[PDB]
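Below is one structure; the comments refer to it alone.
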Amino acid sequence: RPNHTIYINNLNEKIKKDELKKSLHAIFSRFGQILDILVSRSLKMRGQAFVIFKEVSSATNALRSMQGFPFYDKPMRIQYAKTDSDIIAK
RNA sequence: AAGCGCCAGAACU
RNA sequence: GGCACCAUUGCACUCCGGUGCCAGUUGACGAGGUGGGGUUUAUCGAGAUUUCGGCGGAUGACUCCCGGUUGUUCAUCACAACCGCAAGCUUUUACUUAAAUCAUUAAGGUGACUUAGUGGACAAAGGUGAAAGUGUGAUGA
Ligand SMILES: N[C@@H]1[C@@H](O)[C@H](O)[C@@H](COP(=O)(O)O)O[C@@H]1O
Ligand SMILES: [Mg+2]
Ligand SMILES: [Mg+2]
Ligand SMILES: [Mg+2]
Ligand SMILES: [Mg+2]
C-alpha cells in the first residue's frame, strides 16, 4: 500500500552518504517536497535509501516515473515503504 | 616563550 | 573520515561486518631555571582514559676547571663551607598574579576534535628583601 516514504535499493554502495543524499535530492525533488532523505552505509542498510515525501501523491509519481532509472550506473528499484517514517507519524 | 617541539606505536574519527 | 579487495540486494528512523592501505585527530597544566669542559635516566608541584609510547630539544644534577664571595680591618698562603655578576650555617618572616583540570557558552570541523571567551578555586620547589642566633688559623701594617 502507498506511503509517504519510498524505499530505494540497488543503489551503488561505493557512493558516500553526503553525495548519495544530494544526488537523490537532485533527481527526486521535482515530484514534491522532500522532508528528509535517510541513508546509511552499514552492512544491513548499504545500497538503500528512504525518501520521505510530504505528500503521498508525490511518492507515487516518484516510484512510478523513476522505477529502474540508471543512477550511478545501476538501475534503482523503488518500493512503497513497509511502515511510515516516524517523523511522518508524529 | 622550553612541561618545550614534533608524531612513526597506541587509541579515537 | 577516505580508497581497494572480500563479503552483503539488505525495510530503516541512539550510531554498529572483516582485512589491508592512506588520511586526519589526541599526544605537558603552569612555577622555576644558562661562566666553560665532561658525564648523565634534567628541577617543582597541579591534574588524573595517553601528562601513555617514540623522537628531538633543554637553563637541571654531579664532577673538573677558571673567576669570585663569606669565615669582622686590610693585603699573602693554605684551611672550612658557598657563588657564576650571586656568594658560611641554624632558625623563623612576607613577597614571588599559578595555569590547566573543574564548571559554563560561542565559533570552526562530516567527525575525532580545535580555537576563544566567561566563572570560581586550590600548589610545590627555588628564589628575593627584611628579623633573632651560632662559623677559622699562619705570617705582616
Ligand atoms: N622540564 C621537563 C623535564 O623535567 C623533563 O625531564 C624533560 C623530558 O621529559 P620526558 O622525558 O617526559 O619527555 O622535559 C622537560 O624539559
Ligand atoms: Mg604547557
Ligand atoms: Mg612557564
Ligand atoms: Mg612523553
Ligand atoms: Mg626523553
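We number chain A the same way Swiss-Prot does; the residues here are 7-96, in that order.
Method of determination (from the header): X-ray crystallography, 2.5 Å.
Every residue gets a Cβ built from N, Cα and C, even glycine.
Annotated features in Swiss-Prot:
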type    : residues   : note
MUTAGEN : A:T11 to V : Abolishes RNA binding
MUTAGEN : A:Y13 to F : Substantially reduces RNA binding
MUTAGEN : A:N15 to V : Abolishes RNA binding
MUTAGEN : A:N16 to V : Substantially reduces RNA binding
MUTAGEN : A:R52 to Q : Abolishes RNA binding
Point to revise | Chain-internal residues, separated by at least six, CB under 8 A from A:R52 (mutagenesis position) | key: A:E19, A:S46
Check your understanding: Once near-sequence residues are set aside, which residues in the chain of A:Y13 (mutagenesis position), 6 or more away, have Cβ atoms under 8 Å from its Cβ?
Key -> A:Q54, A:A55, A:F56, A:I84, A:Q85, A:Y86, A:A87, A:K88
Point to revise | In three-state DSSP terms, the structure that A:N15 (mutagenesis position) belongs to | key: strand
Review point. When the number of other CB atoms within 10 A of each residue's CB is tallied over all shown chains, which of the mutagenesis positions A:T11, A:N15, A:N16 has the maximum?
Key: A:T11
Practice item. Please state whether DSSP places A:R52 (mutagenesis position) in a helix, a strand or coil. Key: coil
